Amino acid sequence: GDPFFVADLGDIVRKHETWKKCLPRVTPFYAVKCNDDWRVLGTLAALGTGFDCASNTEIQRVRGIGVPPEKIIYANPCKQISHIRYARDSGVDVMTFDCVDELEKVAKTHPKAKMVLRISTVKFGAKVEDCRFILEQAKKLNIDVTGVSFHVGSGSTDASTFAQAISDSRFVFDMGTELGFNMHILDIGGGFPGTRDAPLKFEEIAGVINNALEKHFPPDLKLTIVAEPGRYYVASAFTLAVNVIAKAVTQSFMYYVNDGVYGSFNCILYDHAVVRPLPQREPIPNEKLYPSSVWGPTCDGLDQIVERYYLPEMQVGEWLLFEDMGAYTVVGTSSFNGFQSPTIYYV
Amino acid sequence: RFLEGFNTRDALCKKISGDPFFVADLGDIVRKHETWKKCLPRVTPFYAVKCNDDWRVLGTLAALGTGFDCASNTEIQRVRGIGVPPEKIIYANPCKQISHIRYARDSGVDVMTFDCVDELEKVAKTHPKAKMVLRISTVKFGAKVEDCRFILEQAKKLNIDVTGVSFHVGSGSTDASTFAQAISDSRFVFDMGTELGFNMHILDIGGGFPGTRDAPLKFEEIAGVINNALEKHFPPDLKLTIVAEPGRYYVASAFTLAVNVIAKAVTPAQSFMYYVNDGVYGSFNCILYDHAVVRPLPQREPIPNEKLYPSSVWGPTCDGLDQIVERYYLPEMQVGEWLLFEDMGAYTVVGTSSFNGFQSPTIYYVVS
Ligand code: PXP
Ligand code: PXP
């Protein structure tokens, strides 16, 4: 009675149809770090997306499935020197950076790279006020700076963050052109919601992006607008089924399932994730709900998935389901306590 | 995969000539065991493999004569695979998947733990001749002492062979008095078992013993309080065996992580940001899961009167949460140089993922 994922790949197809409708000017480069499953990456490749890779291993994974290097962006601003050499031999030329020290590595290791200055919206992002000096030094290093990127992140309450980021990008775009650079790529990053229970919808985020785009980056055959969505594509696609392996009573209950914070639910710690346990059995009308906690299978007392969510009395052998579990779930798991990661089945 | 050199800090400098790597002083583990036999001579250590399940670590411990606390089928197969008999294994997971109990049974492992009646209903159907150890509370695990009578009554009805009591204080103890109260409580439950007809002969005092120098509550003080409590409540007797489940005690100071500075960024107050090729998705997952605080230490020789700047250390990953140190005073470093993190053997190599396609570091071994 092991745990398992059900990934509906048709959900990915619908997400992309909605992307083309809402953001027709923006070519999506899927952030593979989000979910690097083969059937996910094949479905996206077939739908025609690019791919945002952050390491030599992710480049190897997408190149292995026949994706050409021009559909890959190496969007890690701080790259190990060996990793840059590897990308250069795979034909991947587009890479990000956010400081001059990164350009010193690139001038030694991959001088013909098309470099995209990532700006801040504190780990990553060159402050706008440092950007002039960065680009001046790039000219001294003979770097082909070809664009600007930013990343708003998933924690956007107000869509106005996208608008200001795009306005700031235009200011850096114009600086680049003033210094003789071939500025032709805007990369608007990720952070787009992938779930139906999101407060800031995708549809209004897109409206704010498109109005800012028409203002600051009016249509032009020279300009290519690009993005780096991760969770948007895969979040609602995966559903996790977990077996209740133990039970305890105190009214309240305590359920232990065979997957937790070391496995698929590492999203709780690493990705600010909140989840909702759903009984897989048909709900009987008017059955009472008690306040209940759910726990992973490890020793650790930190291995808790839910604190007090109102569930009906369950039994050992029954299953709980977690919807919206495809983003940053099958990628951050470990083999702690010796427990195995759930097998993925596809619809 | 072994390495030249007297001590740990010598062996690091030899190999450097740029993936991250561990250097594991297996002789540190030997000195931890010697200290254990001296400070807790009545207590047989069953090492908690979940802490560091490395092959060489397990083999070193088995040869020193320790048992092994296993929490799953995978960990049991791993210790049985290196020539450890089923008697030297305790299956100290109180909430076990039915299929995992079935696996322990067929492997010879009979001692398991439990903290409630539902767990016994499982054991009756699947492993009815298991020697069961009632884990008591010191909110995740542990039967409250007030529930223990009712639990052992139900255990009589299920014909369970209850043979002992266990507890777990945990590493977050500022006062050794938790151990003395747990041992008294353990005696109370021990007497209830004997009263109800059970053959109570095992006391299991859990883990939580410090494995580092910079721990405030010292090992020697903890062991002192435990032995006073044991002499009081569990006086020496040939039928009684006392057992513990140390994890971090044995391996915490045995591992040293060597990481490479793969990037830098300056801010002219003058601060530096270092990016290294290991982070919170790899070896420093201990920061999120284990409340770990780490000190970065340049491997290069410290030149006299050299300037120190406030510095952050970040992982290689592509997440704003992947930060190893927020603010620590280090000399100006350069891309290509190395940073060392001592005391990195406990809950590091076991909680790792390959997020962003970054590989976990290789382990190399020094044998003092
Ligand atoms: C990760 O934060 C990340 C992404 C993907 O973010 P979403 O999964 O919220 O869409 C995209 N680009 C960069 C640079 C990231 O770090
Ligand atoms: C894990 O917390 C655990 C141990 C090992 O603890 P230490 O590494 O702090 O010594 C021992 N017993 C149990 C039941 C644990 O859950």
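Residues displayed in chain A correspond, in order, to Swiss-Prot positions 35-155, 166-294, 310-406.
Determined by X-ray crystallography, 2.2 Å, according to the entry header.
Just so you know, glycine gets a Cβ as well, placed from its N, Cα and C.
Pulled from Swiss-Prot, these are the features on record:
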- A:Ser198, A:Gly235, A:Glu272, A:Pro273, A:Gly274, A:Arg275, A:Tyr387: pyridoxal 5'-phosphate binding site (BINDING)
- A:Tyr329, A:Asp330, A:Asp359: substrate binding site (BINDING)
- A:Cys358 to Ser or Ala: Converts the enzyme into a decarboxylation-dependent transaminase, producing gamma-aminobutyaldehyde (gamma-ABA) and pyridoxamine 5-phosphate (PMP) instead of putrescine (MUTAGEN)
- A:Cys358: active site, proton donor (ACT_SITE)
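Sequence features annotated in Swiss-Prot and their locations in the structure.
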residue	record	contacts (Cβ under 8 Å, 6+ apart)
A:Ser198	pyridoxal 5'-phosphate binding site	A:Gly234, A:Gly235, A:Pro237, A:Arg275, A:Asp330, A:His331
A:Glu272	pyridoxal 5'-phosphate binding site	A:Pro62, A:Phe63, A:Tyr64, A:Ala65, A:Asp86, A:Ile107, A:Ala109, A:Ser193, A:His195, A:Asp231, A:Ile232, A:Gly233, A:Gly234
A:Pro273	pyridoxal 5'-phosphate binding site	A:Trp53, A:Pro62, A:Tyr64, A:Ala65, A:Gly234, A:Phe236
A:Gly274	pyridoxal 5'-phosphate binding site	A:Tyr64, A:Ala65, A:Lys67, A:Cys68, A:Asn69, A:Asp86, A:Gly234, A:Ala386, A:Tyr387
A:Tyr329	substrate binding site	A:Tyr387, A:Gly391
A:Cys358	mutagenesis position	A:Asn396
A:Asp359	substrate binding site	A:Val320, A:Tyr321
Expressed in whole angstrom, the CA separation of A:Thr155 and A:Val166, which enclose 10 unmodelled residues, is 9
The correct three-state DSSP answer for A:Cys358 (mutagenesis position) is coil
Cβ under 8 Å from chain B, restricted to the recorded positions A:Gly274, A:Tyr329, A:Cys358, A:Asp359, picks out A:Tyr329, A:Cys358, A:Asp359
Reduced DSSP state (H/G/I helix, E/B strand, rest coil) at A:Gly235 (pyridoxal 5'-phosphate binding site) is coil
In whole Å, the longest Cα-Cα distance within the recorded substrate binders A:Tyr329, A:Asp330, A:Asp359 is 19
Residues A:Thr294 and A:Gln310 bracket 15 unmodelled positions; their Cα atoms are separated by (Å) 6
Sorting the recorded positions A:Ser198, A:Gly235, A:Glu272, A:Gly274, A:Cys358 by sequence and keeping only those with a Cβ under 6 Å from ligand 1 gives A:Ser198, A:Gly235, A:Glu272, A:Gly274
Span of the recorded pyridoxal 5'-phosphate site, as the biggest CA-CA distance among A:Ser198, A:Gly235, A:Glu272, A:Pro273, A:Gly274, A:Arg275, A:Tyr387 in Å, is 15
Cβ neighbour count (10 Å, all chains) around A:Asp330 (substrate binding site) is 16
One finds that other Cβ atoms within 10 Å of the Cβ of A:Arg275 (pyridoxal 5'-phosphate binding site) number exactly 23
Sorting the recorded positions A:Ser198, A:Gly235, A:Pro273, A:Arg275, A:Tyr329, A:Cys358 by sequence and keeping only those with a Cβ under 6 Å from ligand 2 gives A:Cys358
Same-chain shell around pyridoxal 5'-phosphate excluding A:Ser198, A:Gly235, A:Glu272, A:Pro273, A:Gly274, A:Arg275, A:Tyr387, C-beta within 8 angstroms of the CB centroid, reads A:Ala65, A:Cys68, A:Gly234, A:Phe236, A:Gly238, A:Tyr276, A:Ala386
Per DSSP (helix/strand/coil reduction), A:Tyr329 (substrate binding site) sits in helix
